[PDB]
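**Q** Handing you a structure now.
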Amino acid sequence: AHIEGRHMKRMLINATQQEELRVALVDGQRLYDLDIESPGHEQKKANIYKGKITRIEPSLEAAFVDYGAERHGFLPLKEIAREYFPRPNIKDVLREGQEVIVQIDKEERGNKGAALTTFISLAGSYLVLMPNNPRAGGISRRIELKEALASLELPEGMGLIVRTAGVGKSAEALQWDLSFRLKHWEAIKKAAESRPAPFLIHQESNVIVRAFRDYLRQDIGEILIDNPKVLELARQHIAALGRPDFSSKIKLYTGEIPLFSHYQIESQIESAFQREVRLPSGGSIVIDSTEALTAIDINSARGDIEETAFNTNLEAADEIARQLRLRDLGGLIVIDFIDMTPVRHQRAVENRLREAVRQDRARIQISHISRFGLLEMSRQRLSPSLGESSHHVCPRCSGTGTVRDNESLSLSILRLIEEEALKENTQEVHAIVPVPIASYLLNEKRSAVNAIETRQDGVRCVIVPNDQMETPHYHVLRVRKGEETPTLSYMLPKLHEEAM
Amino acid sequence: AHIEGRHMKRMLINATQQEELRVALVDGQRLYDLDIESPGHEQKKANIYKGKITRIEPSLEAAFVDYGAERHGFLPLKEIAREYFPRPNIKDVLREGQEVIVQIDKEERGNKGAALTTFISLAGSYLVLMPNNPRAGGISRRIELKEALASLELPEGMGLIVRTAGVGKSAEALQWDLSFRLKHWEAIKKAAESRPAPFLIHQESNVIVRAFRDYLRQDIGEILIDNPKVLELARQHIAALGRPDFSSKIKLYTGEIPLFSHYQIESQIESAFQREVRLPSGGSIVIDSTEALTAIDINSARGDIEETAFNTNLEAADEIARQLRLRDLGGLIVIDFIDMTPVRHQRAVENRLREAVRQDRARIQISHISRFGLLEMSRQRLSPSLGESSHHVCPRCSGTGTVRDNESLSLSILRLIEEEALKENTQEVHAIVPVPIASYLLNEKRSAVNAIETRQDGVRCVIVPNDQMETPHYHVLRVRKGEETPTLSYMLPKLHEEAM
Amino acid sequence: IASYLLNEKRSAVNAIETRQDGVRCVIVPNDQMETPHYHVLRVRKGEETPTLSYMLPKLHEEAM
RNA sequence: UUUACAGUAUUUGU
Ligand SMILES: [Mg+2]
Ligand SMILES: [Mg+2]
Ligand SMILES: [Mg+2]
Ligand SMILES: [Zn+2]
């Protein structure tokens, strides 16, 4: 019967394992957010570079940047600063080879490079400076502050935003921040004026600093840390981050029972990695990701039908909202709630979902339930998903989740063999295939194979079982007249390795 | 530049392989429909049985039937015949153990049994008899026939439908059909009156008979068959099916180059089995199936952007329409066309799709492109999809298409080991895991494992690499005090086999 | 062999590492060998990599 | 992590 407010919200930092630093927001024992960092795979979003313009595109109204990755970043027209420009075409604003101050809006995904803007933003605890453009500024829509904002001394060419954490802080306190921002900016444009033009300038902070900078509302009761050395670092991060009011709140955890286990969130953390997640009342949601989009289905538990569909869909809306966050799912998401005949049920389920994602930091947009029962929504990509970052594509099935049955596949291969055997100038065709495929072709289909060889007089069909493949994989190589060897059937895979 | 009408439409029947009988409708060399049948996995839709009512459900307004499968069929209220009933509740109409004449509307899918109706329908070449209800009848919406329908002599309690193939046939010709139907019906209700009440009554015809009964429009030029014995059978099927006008059209194929290869449809047939399908101009569609639904994405080729998105989306609409048919995709389908800024583009793409599925036999419903760029549609399930029928769930990934990385997984297991080790009365915990998982835990994580054993004084953590697993799979078994053996670590998997 | 060394003999392996302060003993199970075969390679100071234990056989293939 | 003067309610009537 979760109600926000009942239990303490806490920040649990588990840092006993070098290879995975974990930060969890927990409410009582209810995990509602997670962040995991490991050496090497450190974050690149909100780094700043000195990049040189590679190639221009009026076609796309943007241009490409060598910021120093093996792959170049993508820089849209709407993102180039009036100050960098000696509605127009991009062919008009920037030159090829031209240096420029660049920030990463979005990490590389799939094939794309990274979206960049020249409109750099510098986040502090209470403020975000946009030294590069005045057009921007204001109050966290989550909120005297109008009154205190006006009083800071911001340089003409720039605007700024008061953060959600500003709520409880005063003017002079914002200025302390506003400045550290300006310092940094000065250092930035200077560490750039003094070089050539492809290098990193500012590395975004690690997962604890980020947590502290971005996740510490007032309603965070305690920050538990399970490792002394790290804890000490944390204290310095808080102070340095201008948040004395949290010092008392940081506490070393010392139980023998590991932190995350003591607060019982380990199974909830694991739920992020599962395809199916049980709901409180017995049903579940099933999350599938596809090329286009993430699809989520909903099943009920095992009694009013109408009431069951409703209560289950409501539970699902809650669970989806957190799975979205834990899994860092982004982009298009399509939800298949159980059918409800009463329209008012449909609105209530939508509203439940709207409510449930209100605390999410990612921008989100939801629509209504379609006449087919689908709800479409979009969530902003804050960082790569669990799938991209802790998984890899199945090596068996190639992401497809299924495997063609042996006979189906065998007959496919058989037809492919015959086609090859028909081509002019063919001397042999070698089919290299999984063991059971070989079995089936050379027993169940021995006649066919025989017929092929007899119709195509003089053509050898060699079909070799290869224990180094499993089914779906195979090769059918064609051997032209004159280029055959006296190689043994079963030493044949190895021969073709230098393909295959 | 395909235009319907240019080339001959043909029916190609490939029957040289005992284990897969294939029927293709081809237009010129363009495959537009496929059907594949193999011994054993014969069709069950439109079989008729004598079933006994198992259990009733006012909750669902329907009841269950033992028609003789291991699993019982599902029989909705709207489907029970006024004649079988000695708006009400189902608790009111049928008794438990009560015999009844039952037809299969839909094959078993997943967990469901099969949807059944008592409103039996008997399809002939030109007519469909619904002996069980008059409320039904008319003209193929694809079409003197009003005038000739009236003239048949149909028994009062029953209605009938004139098929699309009726177009070119006369009255007396419908009667010839109308009767063979009535004969059959008589035989049906008689082979039922004379037994007890769980048995098969009528087995639906095989894939060639069905093809002939259901797919032979006038615009079918030739029926090629590549096997003499089968061809002879076909002749009898046509005659028996009352279609002399097709006799001249059936022709033995005799090339050495196999039929489907001569007409170049083998690669198109194969496209049905691929996740990605190239479009004429270079782009492609990618088809993913999920618990909820089938998702299709669309990519473009490598020049007006607006024009490219449009032309590609149009090509896709065509290809999707046929993939839907070839793959026998049914249920909810969601299509992610490339973004188009001009709304008129959006309508044109929708309309293209509507047009492209007009020839499909399955009922279909399309909606508009959403504000998120998605198009939702539904297609009636005519029979199981390629996925259900020629594939099986990946054995590696369990349908998920991905595999958790080794370190991620290892740390998961490590935490699970420690939890087990903490429980009262624990003597040892055995973790049985893939080779590389073992490597990582027992090297990279050897300290952790060590610490666990030292904190939990007296608890053995045995972590054994097992070459019979690959990663995601593993077992963590807990061993209580007193129940440990002196078994060797590596003979341990085998011990637990009688689990595990 | 890996199983036995890293379970039945885990203490010994541990002791070795503790007596020889600073020396890593990496023992990796390799499904491409069966028993009698094995390799024990020594890695000098300065020439170690940050290679994962189980990607280690493959590294040493260009021996081994 | 985003843009003002405004708009009213409480109050006001021996
Ligand atoms: Mg797309
Ligand atoms: Mg559903
Ligand atoms: Mg999948
Ligand atoms: Zn797989």
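Heads up, residue numbers simply count up from 1 along the chain you see.
So how was this one determined? The header says X-ray crystallography, 2.8 Å.
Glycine too: its Cβ is placed from the backbone N, Cα and C atoms.
Feature table excerpt (Swiss-Prot):
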{"type": "MUTAGEN", "residues": "A:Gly73 to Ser (Swiss-Prot position 66)", "note": "Disrupts folding of the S1 motif"}
{"type": "MUTAGEN", "residues": "A:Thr164 to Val (Swiss-Prot position 170)", "note": "Abolishes enzyme activity toward RNA substrates with a 5' monophosphate. Strongly reduces enzyme activity toward cspA mRNA"}
{"type": "BINDING", "residues": "A:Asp297, A:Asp336", "note": "Mg(2+) binding site"}
{"type": "MUTAGEN", "residues": "A:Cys394 to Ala (Swiss-Prot position 404)", "note": "Reduces zinc-binding. Abolishes homotetramerization and enzyme activity"}
{"type": "BINDING", "residues": "A:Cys394, A:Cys397", "note": "Zn(2+) binding site"}
{"type": "MUTAGEN", "residues": "A:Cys397 to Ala (Swiss-Prot position 407)", "note": "Reduces zinc-binding. Abolishes homotetramerization and enzyme activity"}
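So where do these features actually land, and what's packed around them?
**A** In the three-state DSSP reading, A:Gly73 (mutagenesis position) counts as strand.
The Cβ of A:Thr164 (mutagenesis position) lies under 8 Å from the Cβ of A:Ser140, A:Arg142, A:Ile143, A:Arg217, each on the same chain and at least six residues away in sequence.
For A:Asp336 (Mg(2+) binding site), the same-chain residues 6+ apart in sequence whose C-beta sits under 8 angstroms from its C-beta are A:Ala295, A:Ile296, A:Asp297, A:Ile298, A:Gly373, A:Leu374, A:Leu375. In the three-state DSSP scheme, A:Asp336 (Mg(2+) binding site) is classed as strand.
A:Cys394 (mutagenesis position) has a Cβ environment of 21 other Cβ atoms inside 10 Å.
There are 23 other CB atoms within 10 A of the CB of A:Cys397 (mutagenesis position), with all protein chains counted.
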**Q** Taking only the mutagenesis positions A:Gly73, A:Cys394, A:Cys397, which have a CB closer than 6 angstroms to any atom that belongs to ligand 2?
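**A** Not one meets the Cβ criterion.
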**Q** Pop the Cα-Cα gap between A:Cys397 (mutagenesis position) and A:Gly73 (mutagenesis position) into the table, whole Å please.
**A** 32
**Q** So which of these recorded positions, A:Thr164, A:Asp297, A:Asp336, A:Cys394, A:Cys397, get their C-beta under 8 angstroms from chain B?
**A** A:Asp297, A:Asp336, A:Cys394, A:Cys397
**Q** What count of other C-beta atoms do you get within 10 angstroms of the C-beta of A:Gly73 (mutagenesis position), across all chains shown?
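**A** A count of 25.
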**Q** Let me know the DSSP-derived helix, strand or coil state of A:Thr164 (mutagenesis position), please.
**A** helix
**Q** Test of understanding: give the count of other CB atoms lying within 10 angstroms of the CB of A:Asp297 (Mg(2+) binding site).
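**A** A:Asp297 (Mg(2+) binding site) is surrounded by 20 other Cβ atoms within 10 Å.
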**Q** Filter the recorded positions A:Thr164, A:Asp297, A:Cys397 down to those with CB closer than 6 A to an atom of ligand 4; keep them in sequence order.
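**A** Only A:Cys397 meet the Cβ criterion.
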